[PDB]
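Only one structure is covered here, and it is reproduced in the block below.
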Amino acid sequence: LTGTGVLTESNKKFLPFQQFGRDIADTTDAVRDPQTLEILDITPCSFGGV
Amino acid sequence: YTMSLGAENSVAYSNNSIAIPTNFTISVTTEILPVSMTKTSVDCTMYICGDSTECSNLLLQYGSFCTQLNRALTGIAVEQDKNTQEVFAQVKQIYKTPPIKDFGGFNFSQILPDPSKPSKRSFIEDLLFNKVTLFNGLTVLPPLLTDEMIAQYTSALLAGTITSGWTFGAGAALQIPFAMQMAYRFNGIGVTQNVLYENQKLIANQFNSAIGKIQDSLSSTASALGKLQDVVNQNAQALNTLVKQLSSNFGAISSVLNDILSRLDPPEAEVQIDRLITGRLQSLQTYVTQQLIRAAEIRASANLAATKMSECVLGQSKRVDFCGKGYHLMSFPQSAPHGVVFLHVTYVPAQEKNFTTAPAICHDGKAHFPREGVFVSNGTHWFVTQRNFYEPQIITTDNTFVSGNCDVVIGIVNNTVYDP
Amino acid sequence: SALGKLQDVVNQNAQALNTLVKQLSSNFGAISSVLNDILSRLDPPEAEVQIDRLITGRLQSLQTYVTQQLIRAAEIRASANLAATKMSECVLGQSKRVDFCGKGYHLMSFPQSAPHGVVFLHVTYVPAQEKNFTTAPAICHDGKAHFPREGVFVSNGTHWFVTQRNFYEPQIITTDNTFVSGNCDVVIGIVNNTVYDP
Amino acid sequence: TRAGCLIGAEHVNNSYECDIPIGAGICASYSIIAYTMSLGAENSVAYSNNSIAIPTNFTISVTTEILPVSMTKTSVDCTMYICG
Ligand SMILES: *[C@@H]1O[C@H](CO)[C@@H](O)[C@H](O)[C@H]1NC(C)=O
Ligand SMILES: *[C@@H]1O[C@H](CO)[C@@H](O)[C@H](O)[C@H]1NC(C)=O
Ligand SMILES: *[C@@H]1O[C@H](CO)[C@@H](O)[C@H](O)[C@H]1NC(C)=O
Ligand SMILES: *[C@@H]1O[C@H](CO)[C@@H](O)[C@H](O)[C@H]1NC(C)=O
Ligand SMILES: *[C@@H]1O[C@H](CO)[C@@H](O)[C@H](O)[C@H]1NC(C)=O
Ligand SMILES: *[C@@H]1O[C@H](CO)[C@@H](O)[C@H](O)[C@H]1NC(C)=O
Ligand SMILES: *[C@@H]1O[C@H](CO)[C@@H](O)[C@H](O)[C@H]1NC(C)=O
Ligand SMILES: *[C@@H]1O[C@H](CO)[C@@H](O)[C@H](O)[C@H]1NC(C)=O
Ligand SMILES: *[C@@H]1O[C@H](CO)[C@@H](O)[C@H](O)[C@H]1NC(C)=O
Ligand SMILES: *[C@@H]1O[C@H](CO)[C@@H](O)[C@H](O)[C@H]1NC(C)=O
Ligand SMILES: *[C@@H]1O[C@H](CO)[C@@H](O)[C@H](O)[C@H]1NC(C)=O
Ligand SMILES: *[C@@H]1O[C@H](CO)[C@@H](O)[C@H](O)[C@H]1NC(C)=O
């Protein structure tokens, strides 16, 4: 699964089998790294009109 | 079942019968009007594809659609700011209530602000704000006027209404005791001011109880703020439909562009990208057109709210059913998340009574007609009373005028007119 | 910039029509944005494909313009209905509605034409040079209460007069400009003074 | 600001009847200064229970209200436009 964003620590508690999380409107918001099994949030880096 | 249109009552019509109320109720009724909606902006190029150069290049060739969509949305946002301005920026000066509150027994403590720092908003306003409960190129711009400043406009309008009457809406704010302002408003609806001055404690109790009752209804009974909630729900649902529509093929291999780029050659890549872009433009244009029509609806509502604030908070309206059932006495504005709540204080006649009338009185061969009332009789004696309240008075020359002989008017009754 | 509304609507229409005409130079994916080159440069089948793409693009363009124009026409029709209402209730008569025919107590109004609109000159009465006075709900004379027929009871400190509400025109309190209602023990704020009988 | 960040404007404590709107009540004017907008002049009416204010003079004020009535009657021939 590919994307662009900034990764942050998370307090979310995935179930053991669950890989990545989605919010309403079916957007990826968290993921486990396959290496050390930690939940990390994905948020789009800043955009906005000038 | 088949619906019932209401209770069937037939009034006791007669050619010499009238019913004149002997009492009244001061009814405070609420109306809720949306004023503005959420200010939203979707940048088209980031929405369609975003962080894909090939897509940006071959969206450049579809024209200036993105620019049109952007300008329409910006016009909508500016329009919401102007809607709030028109509804609330009605007074150029921020009035404040005096520290000592001697309003003739009337209690505005339930609609005036409190120093308990609840964002400087009244307790009814606090209930209203608690009742309404509420990334991909998509942003929400904050309103120009914050909730606190809409609260300050509302507080200024209340202070002016309760300390100056209708005067501050037509020129210099001119102080007047509130009991006298209410007497003026009673004369407006055709009831002589002695009715207020003699029933002042009763009227104040009725008004205070009505404000407390609307408080209780708002705190306990739900489904009162459904208009504002409906506006919010429609906007949020349209916006989620737009974002959800971004996960659709529109006839292509994949909804995401990265997989199309990775897994197709540039000819077929541009064909599939063409179909994703055409689908996503149709979705965006559908969204913007729907939002423009909803903007028109909210603009009509905000213009109506501005009219109501001008004609019912800053004055007293003779337009029946414009500011509540009953004869309008006054109105109070209260802010809401995206709208205004009017508490209309009206005069509803009550405790009606059977009487017998007459078009005129024949005395000394002359026909006498009332100046500002109506001839009534309890069965034996004739009186002149005002139309909206039973206050019988002896028929005299000061309250009756002569307009000819007695053999032209149908139904003239047969009586004496006292000369003082 | 006192006629920004009319200039705004004319700018909006001109801008929409300019962006309509400018879309005619967008190829929408076709080989060229001009039909003659596609015709005189491609064989009839591929020509038909390119022509179809241009047709779809230009129908989207024209339909967007027409939808926008319909919404703008709804806006202008609301403005025209409000203008008709104002010319009825402000020009053909005096209006009791507040802020409808201008700031202040409305006296009259005069229409003026403009290139695509109307300019209402609202003549209103704005009170000024206010003075404080001491009031009373009623006057108790001969044990009976006296309320103004039309006006308000004021005092300059020592004498009581009756004036109209919107202009300081004092008058001696008489039985001509006052009516009696009950005794003088029910009204709160009643004051003692003589009521002249002519 | 709640509306983003301003680069090039000096924040001032003073509150003015503002000119260029920014958002969240911040709105700037002319160095370029940004500030929280003042709703208006604060005045307190001298309310009392035996006090009235009666005007002793008046002004006849003439105001202007502009109302759009019509817009340009434009016709587009669809087939001529789209095909030429
Ligand atoms: C009022 O009520 C009484 C008793 O119900 C009735 O006799 C009388 O006719 C009514 N009034 C008139 C004017 O008919
Ligand atoms: C009118 O109604 C009020 C309460 O609604 C009541 O207290 C009063 O006795 C009634 N009658 C009069 C004459 O006020
Ligand atoms: C108004 O009502 C509140 C509670 O409803 C009470 O605390 C306050 O004293 C009342 N004010 C007056 C003047 O009676
Ligand atoms: C009608 O009014 C007169 C005048 O006060 C009063 O004397 C009388 O008792 C009233 N009732 C009847 C039935 O006449
Ligand atoms: C009312 O009608 C009755 C009969 O219908 C008639 O006797 C009486 O004169 C009428 N009264 C008036 C005032 O017209
Ligand atoms: C009313 O009184 C006058 C006195 O001249 C008389 O002409 C007339 O007949 C009376 N009306 C009736 C209905 O008796
Ligand atoms: C007269 O009224 C004004 C309000 O316009 C107030 O500022 C002033 O204090 C009043 N004068 C007195 C003597 O109270
Ligand atoms: C009030 O007006 C009367 C009218 O003649 C005048 O005699 C009196 O001096 C006035 N009082 C004051 C305090 O100006
Ligand atoms: C006006 O209010 C004051 C309270 O400071 C009170 O002493 C006075 O009796 C009141 N006057 C009237 C006429 O109600
Ligand atoms: C008004 O006059 C009556 C009778 O002379 C008197 O009892 C009352 O006290 C007077 N009012 C005042 C405020 O002095
Ligand atoms: C603004 O007010 C703050 C205190 O809230 C103060 O520290 C600062 O110096 C003030 N700035 C100006 C320009 O007055
Ligand atoms: C009312 O104001 C005008 C100027 O606005 C002035 O000429 C006139 O003298 C004033 N009237 C009075 C009675 O002072």
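Heads up, chain D uses Swiss-Prot numbers, so what you see runs 645-674, 691-744.
Per the header of the entry, the method used was electron microscopy, 2.6 Å.
In case you wondered, yes, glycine gets a Cβ from its N, Cα and C as well.
As a published mutagenesis entry, D:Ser673 to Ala appears in Swiss-Prot alongside the note: No effect on O-glycosylation by host GALNT1. Listed in Swiss-Prot as a natural variant, D:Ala653 to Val is described as follows: In strain: 19B/501Y. The annotation that Swiss-Prot gives for the naturally occurring variant D:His655 to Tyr reads: In strain: Gamma/P.1, 19B/501T, 19B/501Y, Omicron/BA.1, Omicron/BA.2, Omicron/BA.2.12.1, Omicron/BA.2.75, Omicron/BA.4, Omicron/BA.5, Omicron/BQ.1.1, Omicron/XBB.1.5, Omicron/EG.5.1. Per Swiss-Prot, natural variant D:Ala701 to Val is noted as: In strain: Beta/B.1.351, Iota/B.1.526. Looking at Swiss-Prot, you'll find the natural variant D:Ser704 to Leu noted as follows: In strain: Omicron/BA.2.12.1. Under its natural variant annotations, Swiss-Prot gives D:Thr716 to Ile the following note: In strain: Alpha/B.1.1.7.
D:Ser673 (mutagenesis position) sits 19 Å from D:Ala701 (variant position), taking the C-alpha atoms as the reference points.
A C-beta separation below 8 Å, combined with a sequence spacing of at least six in one chain, links D:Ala653 (variant position) to D:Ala672, D:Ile692, D:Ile693, D:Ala694. Each of the recorded positions D:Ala653, D:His655, D:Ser673, D:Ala701, D:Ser704, D:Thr716 was checked for a CB under 8 angstroms from a CB of chain C; the ones meeting this are D:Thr716. For the pair D:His655 (variant position) and D:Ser704 (variant position), the C-alpha distance works out to 29 angstrom. In this entry, nothing among the recorded positions D:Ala653, D:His655, D:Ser673, D:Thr716 has a C-beta under 8 A from a C-beta of chain B. Geometry remark: D:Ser704 (variant position) versus D:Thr716 (variant position), CA distance 21 Å. Filtering the recorded positions D:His655, D:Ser673, D:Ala701, D:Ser704 for a Cβ under 8 angstroms from any Cβ of chain A leaves an empty list.
The separation of D:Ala701 (variant position) from D:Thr716 (variant position), Cα to Cα, is 24 Å. Using a 10 Å radius centred on the Cβ of D:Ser673 (mutagenesis position) and all shown protein chains, the other Cβ atoms total 15. Look at the Cβ of each of the variant positions D:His655, D:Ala701 and count the other Cβ atoms within 10 Å; the largest number goes with D:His655. The DSSP secondary structure for D:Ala701 (variant position) is strand. When other Cβ atoms within 10 Å of the Cβ of D:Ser704 (variant position) are tallied across all protein chains shown, the result is 15.
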